[PDB]
Structure formats: C-alpha cells, structure tokens
Amino acid sequence: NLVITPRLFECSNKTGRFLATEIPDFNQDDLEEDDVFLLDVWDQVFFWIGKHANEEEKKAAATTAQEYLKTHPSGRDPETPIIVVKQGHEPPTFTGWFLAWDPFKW
C-alpha cells in the first residue's frame, strides 16, 4: 500500500559551496552532466553520476546522501541501499520514475 512520489536532489559544488537542493516536479531535463543527483525512491536511493562530475562533487554528494538518510525522514530503515547509476547507462528501475524518458538525450 506504499504510495511513493520520488524526490530528486541535485548535488553541486559549481556555485562555490556544496548544497543538495530538492528539485520540484523534476524531469529528465533537470539532470545534467556536471553534477551528481540523488533519486530517493524510499526503498533505495539512486546515486546518479553525470559524465563530467568531478571527484570532489561526487564525494560531497556521497556525504550528503549518507547524512540525508539520517535527517529526512526519521524512522527510516538504516539498510536503505544507495545504487550507483552512471549517466547514459540508467537501468529501467531508474528511468521508470520519470514521467518521460528520452533515451537519445546527451
């Protein structure tokens, strides 16, 4: 009976500092090669890595993902897996959460 609206977060250090921002009514065009994104689907979190994400941003995102899983929401299964997804190699369990997916994007 679980009803899950997925949440997409962009993790970026381009701005100067590092923030994870939740992306309202997200779509595929919100994803970008330069950044890492977290797609929280409740029973797992996809860790989506853009083609041109740097190591510094990836590590920052990894910390936010591990920190994030504590704070929001509380009362959440500690064995929630983080699943690595690389840009252009997204599995159907990932793309299935988007209203529309263009497989020729990028």
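The residue numbers of chain A are those assigned by Swiss-Prot, with the residues present covering 614-719 sequentially.
For all residues, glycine too, the Cβ spot is worked out from N, Cα and C.
Around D715 (mutagenesis position), the C-beta neighbours below 8 angstroms that are at least 6 residues distant in the chain are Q641. According to DSSP, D715 (mutagenesis position) is assigned to coil rather than to any helix or strand. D715 to L appears in Swiss-Prot as a published mutagenesis result, with the remark: Reduces the Ca(2+)-dependent actin-severing activity.
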